[PDB]
Amino acid sequence: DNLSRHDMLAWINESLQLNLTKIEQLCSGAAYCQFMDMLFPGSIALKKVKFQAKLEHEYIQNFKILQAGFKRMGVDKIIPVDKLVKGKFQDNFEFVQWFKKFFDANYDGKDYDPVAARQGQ
């Protein structure tokens, strides 16, 4: 029941008001951090997230932040960070399919402004 890459990008971009053009760009970890903030406000150290990360060390730090949020919230998932940060399609697509299912199961209707969330950092 995997979404197409096109439908997945549309969901990400609309939900978070982002401008991704490639599934591979999820390698930065920033979108995942914002989704976790959206699901569980306060679970993520948003002040430390690099929203427009350009280099691997920045991606890794974003994923460290995500991992801490998962741990705090009792989410059972080892994130394959070492693979994801390389920006290849297969690993990133596999993880996003899982993540969307996770998000869909945990969404509880609370208002979130994803643009405001990126302001004032």
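All chain A residue numbers match Swiss-Prot; in order, they span 13-133.
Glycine too: its Cβ is placed from the backbone N, Cα and C atoms.
What Swiss-Prot records for this protein:
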type	residues	note
DOMAIN	14-116	domain 'Calponin-homology (CH)'
MUTAGEN	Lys66 to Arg	Abolished crotonylation by KAT5
MUTAGEN	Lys89 to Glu	Loss of binding to microtubules
Site with most surrounding Cβ atoms, counting all protein chains shown within 10 Å, from the mutagenesis positions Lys66, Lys89:
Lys89
Between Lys89 (mutagenesis position) and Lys66 (mutagenesis position), what is the CA-CA distance rounded to a whole number of Å?
25
